[PDB]
Amino acid sequence: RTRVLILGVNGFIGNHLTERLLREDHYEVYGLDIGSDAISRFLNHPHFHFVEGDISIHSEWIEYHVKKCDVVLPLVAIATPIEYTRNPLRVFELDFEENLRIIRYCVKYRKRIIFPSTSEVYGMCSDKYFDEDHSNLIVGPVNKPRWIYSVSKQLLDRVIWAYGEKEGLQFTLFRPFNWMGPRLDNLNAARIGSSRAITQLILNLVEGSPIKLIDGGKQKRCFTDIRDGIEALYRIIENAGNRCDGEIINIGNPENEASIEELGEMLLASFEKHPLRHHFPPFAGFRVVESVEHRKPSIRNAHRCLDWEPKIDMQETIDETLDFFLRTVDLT
């Protein structure tokens, strides 16, 4: 069976991908992380193996696991916005330098790498649909430090692409678009995965704080149920016909489009109708604030390389993501 190395398995994607893979009879999962509290249901599984580790501290121990496995998924990265501008140097050292080392182990030992690129790479692209192979990437002047995440991730994409072109590195880059569902990452975890926007809003509902609508919260985003998203990631790992080699694939539901405000309204609605509503504070309201206006993915590549099409509809995802969160909250 195929050996899958998941670096930063202790979170959203790690839990869902591992459930998916273990469901099949031809996979062996090596989940590396500094903790296992989020994938404990898998510790005793015969085909799951927890590997103690940290990509900033371990060099040799990670290199060893790259050589031991067949496919590598590097999920460790700082994705939260305020961090780009608060601790930009740390976001660069971890997301760029440390992941670059793992990329190089993959080319050194000739392993397949499935890398999480980001939807922010498109930046202020004007296309109505962001195309992995045709859209231009647009970012602000360097005096707009918020773009450092986007550009860092973009350079990494290009470096992987160069290794693919000149040194036979086998890879597939994937770009998630607001994945959401049960077991969301903590807002400050350095693990790529769950939509931070929806988990912040749910936190708002849970803690009784207001839902900040920056400049009217008019900017639109696309949301994807993790059941759809993880199914596509699974098929990338399958790589039927090897159709994912050298490809860059957006993984999102372009039909689930909503502005921050509309999403806020949708959660509020499912929240008030929820059975455990009474265990949470009263809604504090929408607080306008003012210190990317479109982000719709093209999914032709996913259609083509994966025969994938998102099946769950907006309401089902909202409902289940909220439901699971409320019922998992420790009221004490």
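Note that chain A carries Swiss-Prot numbering, so the residues on display, from first to last, are 315-605, 616-656.
Structure determined by X-ray crystallography, 2.4 Å.
Each residue, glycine too, has its Cβ placed from N, Cα and C.
If you look up Swiss-Prot, you'll see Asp347, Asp368, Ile369 marked as NAD(+) binding site. Within its own chain, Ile369 (NAD(+) binding site) has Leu321, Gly322, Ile376, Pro388, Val390, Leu408, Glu412, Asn413, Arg415, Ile416 as residues 6 or more apart in sequence whose C-beta sits under 8 angstroms from its own.
Here Swiss-Prot describes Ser433 to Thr as a published mutagenesis experiment; the accompanying note says: No activity. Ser433 (mutagenesis position) falls within a helical segment according to DSSP. A sphere of 10 angstroms centred on the C-beta of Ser433 (mutagenesis position) encloses 22 other C-beta atoms.
For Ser433 to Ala, Swiss-Prot lists a mutagenesis experiment annotated as follows: 40-fold lower specific activity.
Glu434 to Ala appears in Swiss-Prot as a mutagenesis experiment; the accompanying note says: 100-fold lower specific activity.
Among the mutagenesis experiments that Swiss-Prot reports, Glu434 to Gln is described with the note: No activity. The Cβ of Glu434 (mutagenesis position) lies under 8 Å from the Cβ of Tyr463, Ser464, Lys467, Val616, each of which sits 6+ residues away along the same chain.
Positions annotated as active site, proton acceptor by Swiss-Prot: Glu434.
Cβ-based neighbour count (10 Å, all protein chains) for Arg619 (mutagenesis position) stands at 21. DSSP assigns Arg619 (mutagenesis position) to coil in the three-state reduction, outside any helix or strand. Record note (Swiss-Prot), mutagenesis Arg619 to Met: 400-fold lower activity. The unchanged residue is displayed.
For the published mutagenesis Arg619 to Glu or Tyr, Swiss-Prot gives the following note: No activity.
Under the heading active site, proton donor, Swiss-Prot lists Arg619.
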**Request:** List nothing but the largest Cα to Cα distance in Å, as a whole number, among the residues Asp347, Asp368, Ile369 that the record says bind NAD(+).
**Result:** 9
**Complete:** Quick tally, other C-beta within 10 angstroms, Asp347, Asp368; top of the binding-site residues is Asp347
**Request:** Express as a whole number of angstrom the distance that separates the Cα of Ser605 and the Cα of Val616 across the 10-residue gap.
**Result:** 14
**Other same-chain residues whose Cβ falls within 8 Å of the Cβ centroid of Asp347, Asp368, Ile369, the recorded NAD(+) site, in sequence order** = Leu321, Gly322, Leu346, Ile348, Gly367, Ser370, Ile371, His372, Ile376, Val390
**Asked** What's the CA-CA gap between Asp347 (NAD(+) binding site) and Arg619 (mutagenesis position) in angstrom, rounded?
**Response** 31
**Complete:** Expressed in Å to no decimal places, the gap between the Cα atoms of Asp368 (NAD(+) binding site) and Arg619 (mutagenesis position) is 32
